[PDB]
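Right, one structure below, let's go through it.
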Amino acid sequence: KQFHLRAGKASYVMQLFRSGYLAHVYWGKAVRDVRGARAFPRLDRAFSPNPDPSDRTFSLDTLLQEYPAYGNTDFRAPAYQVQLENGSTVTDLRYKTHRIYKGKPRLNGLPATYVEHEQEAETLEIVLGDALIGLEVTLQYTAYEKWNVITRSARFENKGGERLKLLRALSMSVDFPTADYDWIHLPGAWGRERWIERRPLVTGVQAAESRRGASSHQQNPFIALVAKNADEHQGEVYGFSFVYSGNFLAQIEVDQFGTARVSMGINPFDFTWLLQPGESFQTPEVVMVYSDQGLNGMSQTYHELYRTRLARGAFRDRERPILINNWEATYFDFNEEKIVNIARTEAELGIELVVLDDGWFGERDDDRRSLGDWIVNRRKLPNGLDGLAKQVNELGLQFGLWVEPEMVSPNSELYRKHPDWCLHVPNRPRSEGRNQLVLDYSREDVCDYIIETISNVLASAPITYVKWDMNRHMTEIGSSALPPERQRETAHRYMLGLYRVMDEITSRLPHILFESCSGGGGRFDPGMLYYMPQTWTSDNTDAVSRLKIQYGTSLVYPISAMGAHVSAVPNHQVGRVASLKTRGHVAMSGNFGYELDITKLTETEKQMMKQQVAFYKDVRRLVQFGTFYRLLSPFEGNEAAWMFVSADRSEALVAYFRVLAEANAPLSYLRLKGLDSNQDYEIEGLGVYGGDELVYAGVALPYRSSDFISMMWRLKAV
Amino acid sequence: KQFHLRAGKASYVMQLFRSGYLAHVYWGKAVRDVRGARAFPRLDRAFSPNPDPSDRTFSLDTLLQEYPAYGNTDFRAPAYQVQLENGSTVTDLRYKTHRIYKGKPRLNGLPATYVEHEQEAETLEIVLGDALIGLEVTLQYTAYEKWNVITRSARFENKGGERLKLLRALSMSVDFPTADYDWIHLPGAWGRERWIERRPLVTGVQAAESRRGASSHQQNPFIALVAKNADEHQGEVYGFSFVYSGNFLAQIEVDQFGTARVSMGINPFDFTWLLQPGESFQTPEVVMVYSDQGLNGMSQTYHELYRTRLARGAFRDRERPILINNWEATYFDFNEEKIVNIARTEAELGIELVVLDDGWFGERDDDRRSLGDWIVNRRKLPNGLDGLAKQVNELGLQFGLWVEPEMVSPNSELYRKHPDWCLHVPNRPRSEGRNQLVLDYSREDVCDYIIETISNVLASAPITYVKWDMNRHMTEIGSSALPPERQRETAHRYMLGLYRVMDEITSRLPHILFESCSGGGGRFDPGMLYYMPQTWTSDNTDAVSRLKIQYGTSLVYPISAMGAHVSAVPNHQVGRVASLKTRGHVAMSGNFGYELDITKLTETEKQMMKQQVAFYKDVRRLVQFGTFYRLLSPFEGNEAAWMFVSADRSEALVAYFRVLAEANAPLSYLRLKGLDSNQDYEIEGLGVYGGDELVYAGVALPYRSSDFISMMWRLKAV
Amino acid sequence: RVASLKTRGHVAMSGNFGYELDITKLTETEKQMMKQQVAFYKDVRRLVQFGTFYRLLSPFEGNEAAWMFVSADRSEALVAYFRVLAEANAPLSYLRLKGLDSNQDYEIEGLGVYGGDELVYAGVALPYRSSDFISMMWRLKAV
Amino acid sequence: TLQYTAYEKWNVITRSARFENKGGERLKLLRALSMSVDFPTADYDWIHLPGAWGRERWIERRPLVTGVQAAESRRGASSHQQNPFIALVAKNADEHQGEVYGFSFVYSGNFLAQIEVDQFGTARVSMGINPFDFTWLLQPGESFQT
Ligand SMILES: OC[C@H]1NC[C@H](O)[C@@H](O)[C@H]1O
Ligand SMILES: OC[C@H]1NC[C@H](O)[C@@H](O)[C@H]1O
């Protein structure tokens, strides 16, 4: 009774142990069979109790599982936990049946990686069951054909006569036989999202999580087990990516016997879910990627998968527009005149899209009011949104709009009319973040209002771009429309409502490129990527700061989704003075755009913009859709370097960065990756080099002084 | 507005911040005043919401707290969490009043460190309260005068008119300003408890815990923050020790701003506690220790505190008897004839105590029955317990007895008469560990039965020693005598019952030396130490294996409570063959005893035991009550070394161990600690050396081959 | 140090094998094993002395030591494993092999048939064993 | 005459030097190593085989220092103390992957296996007869083969 999933060049093996227990066997490089799946020492482990008292060698505490529970002889953290009406939390899932079908199913009300054809993947559903309480849990396994991708999710269903309160419902849980690994997660904060942190495993519990009702800047919903000697180019890597934009738990547990339990899903903390007889619960999926070619190998798998089989819309395989954003340029202080006046210059520079940011609606001359009142400010925009987009479109420029539909200002017409439409709890002070409150997306009336309001605003003007922002984390989580026994479902219901809101709006407006945002990369997760094919990576627009941020973001998320804008100096977040050349090279290593006041730019800088915009247009397809290789990590020293390679390896773009200048420095060298060794490459403005030479020998770098420098070379085969 | 606790040579500083928020300030080497407690930058941290909408510089997500909560502008792991009847988990504790009184209070139904005089310590009780729900929480702080010890615990009380469910109630929580620390905890298993694990802190969550209803072999209730360069002899160390013997959580959380939140208490997982209007809840205490003298400085503080102000009874300050246990010798196969037969030789060897282990009651020929039926098996002991004890005393030996009152075998008269007295949940298979079930000590009838039955047994014979054992971990945790809304209180109510049971039994029998046990050091925690002054360290009685175990154990617990027996070879746990000299030297480094078959020994071996016993008696006071220094760690190399120093530093005992011998080895050297540098010492059997010479230069060790060697020297001042 | 004759044999078979001890002081049991040791090494002498050598576990990095000898055509293999200090209640041990044809299944003498790709990518569970200074040696033959 | 030999089936480069005095005066070789090579970078670890009698050739992995590191023998024999072999390995190189550069001396007497890292991050690896306590005299017409 053995299940075998073949995903790309990888294998995921499961087994039915004894009387209907689902046991984990193997995950790694693909094998034909695991003959020694049951050929392991059956040991009597002291203080590991037995479901069958007669056999001391069997214990759920010492069994590698796929969906473990606590209570019946397992003392490790469970994948799920259900509390009965009698108060007990003991459950017992046994194998009932299974089914295998080509393709990949949709998740109910949740984002998920998909397929366009049946042959692209195969799905294994393992139906477990607890007969005493009628609890049915279906484990959804999907294996992609071309990629090393295994996705996992669980669907609960109450087929009993009693009420079941889910205390914990993680998306997956896998027990590794050994624990001699490091682990990489992506901690951070606002202005510095997703720093790569590598740590050795401890004997106990390690976890990255979010209690902020969002994926957050503090911890990105992604963890990975790496081999001790694994680097960017080689070694075994196991990735764990959560397709969900709310609260999450990403945990690794090492027990007494050197096994490592990796579990991931909706954070159990402050979370419950009542299941009446007949009701069901669907968990979001976790994308699990294996690679024996280091972090680059893993990331590239994620890059292709998320860009072609997660992101949607007409702009999925489309080159993204080079836009100009007015946020850092003017903030709230702007008008229709100043925007139209500068639009002439922008079109001459090669800019393709003008994006009107926060401050167009209500009385938004600051960030303390007007949220929820999505009506055009006539004092600032006399001709309205349609009039502005009109004057912009005739100059060959596209128009874009900024919205934060999940938020409501206390000082707004919406909050005066609907004070109960926000997240709150009875008789408690309503705490504010950036002087605003969170709308109750758990409610059907609130969601329907937003869906109708926003859809009309975006259709009231020839708009082809929308920036969806959110600048607050949930506090006083609760809903008036929910009974006391369902109050802890509020956070997830909010995220479900949000997913419902975005799905309907984006459907009504297919001609609109949506870009998710949240004080920068506060929601840079696979969930948001499903609804909006790109994200504002970080509010930190500093060239040097972006080195770490974009490097870490690229570990999981594709470049096509990684928004990067050239800003002004001294930087508004750090005060650093870097050359326009290096700012461009950094931003051209992502989804390229601008965000600065052109009126304050010198004629030399204005000229460099024209050159930059023209340059990125020649490499836009290469940067956004090509294979991405990281070379030098800014987390490991004074340098940063990466490169983009085409599918046929005929073209390539290389970027190099050095932050702090060294007097009388040693000669610098750079070794490349992903090029065809059996072919020569011309490095534009540097000469012809061998493909084998650039990878095995490397290339001498120009000697340069000055802080914060950058180099870009276009590589073409001969 | 600043609370200042002065514990020994250390300071613990707190302050009231704004509208009655209790904030942490400083903990480390003693200072007169922290004048810069408020002189820190007030920043607007993005996505960190504000209790005061006008002031973005204030947030509970950025405040160093003493007992933080989740829900109102704090996104880090809370010290507690309460669910109201309306379903909300938002609470808001503010300052009310505080009291300061000499001495130290007892904790209701809980073990705690104590004082014999008011002058020995002061106690600060800060009263916090949530006006809306009528919740009063009293934070209990106690600072000792001579030791660097701050103890913390909390007391809840529902003064409102509604029910309150404590989802989480940790004993303490503290926010360090920085997070540049390593952390040490004590993971392990049966036969290898408390291995010292040093790990760097991760940005996120690291934790050591227990979900087994016992402090467990797997994770000892102790974590510590140490400086990056702190070792055994120098550097800042922050110890956290849980005075509790059940489920626990010991967590460290590093946030986005590099602050470290250390929290410890009853494990929130699978735990709730309902508080009816008028009801209360007292948490166990956490003993917090600071030292700048490294790990030795921390341990020695714990040693004096736990030995003299936690352990109780008439044997607290008394030298512990050199006993002999028969468990490894005969196991279950013994009789009255065999015991008094060998007891003649045991008396002549100098042994002071004969301990009768498992197998004396009911029909214990196996570990499959009789647990619960605590009557003497007349088949094995025809003259009963009274008869066997008298034949022992007449040979000049004390008599001891083994019990496991917390358990019940399905095959027993107790279970057939009371099958609902065990821990169980409705309609679920009753899992067995070592073919036994756990008794429901949450019930008054069960406890009352045990208190009466055990007291009568131990009074039916001249017994002066008791080995209290437990060989299973709780599964299917539930009580038939509890309402469904209190089922998750079972695990803690069990521990309360056990404490009550142990407290009354040891009170009826003040003349009996009680030693706790749990398949070894399964519950070697401060909680158990309060009721029983010593503990069986590990079932692993291998001299080399005991090096790591006893080394790790001494980090927190005093040598006086660290049981160590000399066993036979090849060892029963690892099959290792070490010399009797070595096994003696390892065991004499703790509470010395024997546990092997004497009849199977040779003539030259019995003469060594006679010398070992005599030698230990001469240094028993020094070993059990002297100052302990770790010199060489078996976790860091092939060697292990430590020493005992008298209070006036005039007498010392040095132990050295070398596991694997290397051919043509470099010369070995050993530097000592805690000696008077201004005084010479005579190493017995080596010569006269200077105190400064032994500490600063060291002593050249004699070269010798073979594996598993040991050296022991007595040091006397001239 | 006192180590068993079996492990002493297994270590010496991992090189140019020979003997250097007083045979007259050996017990009957020890001389029997010695005869089997000589016969066994003769079967794998060409493999050990002229085959491809792979190191698996380093005794400079941990409590273990492991290596294997692979023939030129990768149809034969001799795997040796060593564990020095025994730990009580030890975690399960595993050993991943190297230098085998992943497309072929291999027969481990005594145990059974394992996949070449399995032996390299997944590894094989080792028997739990007590006592210090233990050794295990398996002959591998392509199916 | 610098002698270089490259094998076909193996990644083996062998090196040796041959001195010859074709002048009128006599020359004194104070040092005559078999080879020397300057690596452009020096971000490597190095492995040598130190030991003693009864424990020869233990593996020792160490990071490179900016300066001089060397294994050598002054015992008139290759010795148990230091085996005539050193290697430059990549920082992430192990038993199964990574770039390694082995240097093996085909000589049984005194040796010097030295790695020097200069002010500009270059690594000079040289190996040959130990210069210490060693000289060689070349009269006009005489030769010395390393
Ligand atoms: O308030 C507007 C501001 N919010 C945060 C976003 O990330 C910025 O780009 C900008 O849109
Ligand atoms: O079964 C008895 C056994 N239980 C476990 C203890 O640790 C042993 O010493 C012995 O008392």
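Chain A is numbered as in Swiss-Prot; shown residues: 10-727, in order.
Per deposition record, X-ray crystallography, 2.6 Å.
Placed from the backbone N, Cα and C atoms, the Cβ positions cover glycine too.
Under the heading substrate binding site, Swiss-Prot lists A:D53, A:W199, A:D366, A:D367, A:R443, A:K476, A:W477, A:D478, A:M479, A:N480, A:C526, A:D548, citing experimental evidence as support. There are 14 other Cβ atoms within 10 Å of the Cβ belonging to A:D53 (substrate binding site).
Sequence-distant contacts (6 or more apart, same chain, Cβ under 8 Å) of A:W336 (mutagenesis position) comprise A:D366, A:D367, A:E604. Mutagenesis annotation in Swiss-Prot: A:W336 to A, described as Very strongly reduced hydrolytic efficiency against raffinose, but displays medium level of transglycosylation activity compared to none with wild-type enzyme; the structure shown retains the original residue.
Recorded in Swiss-Prot as a mutagenesis result, A:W336 to F or S carries the remark: Strongly reduced hydrolytic efficiency against raffinose, but displays high level of transglycosylation activity compared to none with wild-type enzyme.
Experimental mutagenesis is annotated in Swiss-Prot for A:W336 to N, with the remark: Very strongly reduced hydrolytic efficiency against raffinose, but displays low level of transglycosylation activity compared to none with wild-type enzyme.
A mutagenesis experiment is reported in Swiss-Prot for this position, A:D478 to A, and the note states: Loss of activity. In this structure, A:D478 (mutagenesis position) belongs to neither helix nor strand by DSSP; it is coil. In the structure as shown, the Cβ atom of A:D478 (mutagenesis position) sits within 10 Å of 23 other Cβ atoms.
Residues annotated as active site, nucleophile in Swiss-Prot: A:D478.
In the three-state DSSP classification, A:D548 (mutagenesis position) falls within coil. In sequence order, A:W199, A:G200, A:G528, A:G529, A:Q582 make up the list of same-chain residues 6 or more apart from A:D548 (mutagenesis position) whose Cβ falls under 8 Å from its Cβ. One entry in Swiss-Prot concerns the mutagenesis experiment A:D548 to N. Its note says: Loss of activity.
The annotation active site, proton donor is assigned in Swiss-Prot to A:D548 on the grounds of experimental evidence.
With a cut-off of 6 Å between Cβ and the nearest atom of ligand 1, the binding-site residues A:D53, A:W477, A:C526 reduce to A:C526. Its Cβ placed at the centre, A:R443 (substrate binding site) has 19 other Cβ atoms within 10 Å.
Non-local contacts of A:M479 (substrate binding site) by the CB criterion (under 8 A, 6+ apart in sequence, same chain) comprise A:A223, A:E413, A:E415, A:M416, A:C526, A:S527, A:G528, A:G531, A:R532. DSSP assigns A:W336 (mutagenesis position) to a helix in the three-state reduction. Across A:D53, A:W199, A:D366, A:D367, A:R443, A:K476, A:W477, A:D478, A:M479, A:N480, A:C526, A:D548, which the record gives as binding substrate, the greatest C-alpha separation is 65 Å.
Within the same chain, the residues at least 6 positions away from A:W477 (substrate binding site) whose Cβ sits under 8 Å from its Cβ are A:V412, A:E413, A:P414, A:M511, A:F523, A:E524, A:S525, A:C526, A:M541, listed in sequence order. Ranking the binding-site residues A:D366, A:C526 by the number of CB atoms within 10 A of their own CB puts A:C526 at the top. Across the structure, A:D53 (substrate binding site) and A:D478 (mutagenesis position) are spaced 56 Å apart at their Cα atoms. Between the CA atoms of A:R443 (substrate binding site) and A:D478 (mutagenesis position) there is a gap of 13 Å.
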